[PDB]
There are 2 protein chains.
Amino acid sequence: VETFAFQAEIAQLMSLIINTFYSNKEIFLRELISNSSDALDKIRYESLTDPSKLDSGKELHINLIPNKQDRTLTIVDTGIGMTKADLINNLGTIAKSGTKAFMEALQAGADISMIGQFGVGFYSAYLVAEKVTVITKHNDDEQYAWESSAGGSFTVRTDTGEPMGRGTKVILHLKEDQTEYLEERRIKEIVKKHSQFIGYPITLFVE
Amino acid sequence: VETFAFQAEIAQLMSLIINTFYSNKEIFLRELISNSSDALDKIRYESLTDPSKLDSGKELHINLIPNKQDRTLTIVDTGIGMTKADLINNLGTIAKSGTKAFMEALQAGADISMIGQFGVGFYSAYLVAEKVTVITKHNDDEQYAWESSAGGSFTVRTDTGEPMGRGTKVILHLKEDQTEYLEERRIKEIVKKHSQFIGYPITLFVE
């Protein structure tokens, strides 16, 4: 297990997300689904000129999996996935410059819901999760698990868990007061509100 | 000069954009600036692990250049640019699947302004342009000019014009009744309305 320090700007972003009073927490799900859609677009685009890109899986979809026993909400996609280098480099984001632009935007009257416009919407997971685990598999690398309970550090290890073929799994270990996002009708409401026109099938699993 | 037929779905998209009555045409500029921002994000991200990616130019910006004599509005960026293969493959988009999802969305009550959510916002240029010329330079390829007045076909040729270093230039040859988008105060209004928080400097050139 390798342990890394977040760059200062990302640690600041995460602390802001965790500590700022902001009731409209539901946007985390929109942001994660949007990320999954972007990843699915990328592998689709690559497959247009190289069909073998889909040998690791032809299905392009997003699954939402609540588990009340574990108190986890998992967002799974069969998108392009992330390399180890991607994971370490702020999960494929330009988080340093993105965080700066987001802060500058917040200064000029923006609010936290606009986070995704700055390329750092992943970190909105910390609106509802005390810990986030990301399992990912990219065609050009092995399967890795990234994890962080914030507080300035994350871990990366090779994943010996269930193989995924290709894509990303975001596991949200929810805060004790945020279990509403495990309820079927709440998830359905949020998906209909914010992600109605996403161009990949979104399947909400039942328990 | 090589001439190509648009895939059927893209020809349909373009005809819909050209022929549908829709007064809110200004969104084209938001969509092109968004594309430029995405391209700038991509070269930024690549440069994080490979600084030499910026040997073709360190500046990351967007320029808006009106020219009333030529009746053109040009959007220039120093983003990642496009390879020849990218240009031919619907300017780096998943236009076939994107167009389908956009149509399905329009069926379920969406309107043309949401085009960018489906990865085909480039084609909104045809709300205001009778012809569009795209000059582009990607680190891994030569400089190319793509062009189309719609009507089912586009051309690609090697560009012998002014070298660009790296990025993309979208030249909008405006319709005779759409010259308002050459006026400084109109462009400023649209940028402030729709692109206020874009994380790269946007410079509106004067004439």
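For chain B, we keep the numbers from Swiss-Prot: what you see runs 17-223, in order.
Including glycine, each Cβ sits where the backbone N, Cα and C put it.
In Swiss-Prot, a mutagenesis experiment is listed as B:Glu47 to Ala, annotated with the note Strong ATP-binding. Strong interaction with HSF1, HIF1A, ERBB2, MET, KEAP1 and RHOBTB2. No effect on interaction with TSC1. Taking Cβ-Cβ distances under 8 Å and a sequence gap of 6 or more within the same chain, the neighbours of B:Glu47 (mutagenesis position) are B:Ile131, B:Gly132, B:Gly137, B:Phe138, B:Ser140, B:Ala141.
The mutagenesis experiment B:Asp93 to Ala is recorded by Swiss-Prot, whose note states: Impaired ATP-binding. Strong interaction with HIF1A, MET, KEAP1 and RHOBTB2. Loss of interaction with HSF1 and ERBB2. Los of interaction with TSC1. For B:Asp93 (mutagenesis position), other Cβ atoms within 10 Å of its Cβ number 28.
Sequence-distant neighbours of B:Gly97 (mutagenesis position): residues of the same chain at least 6 apart with a C-beta under 8 Å from its C-beta are B:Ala55, B:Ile59, B:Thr152, B:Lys153, B:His154, B:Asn155, B:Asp157, B:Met180, B:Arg182, B:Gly183, B:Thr184. In Swiss-Prot, the entry for mutagenesis B:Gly97 to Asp states: Abolishes ATPase activity. The structure shown retains the original residue.
Checking the mutagenesis positions B:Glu47, B:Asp93, B:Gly97 against chain A with a Cβ-Cβ cut-off under 8 Å leaves nothing.
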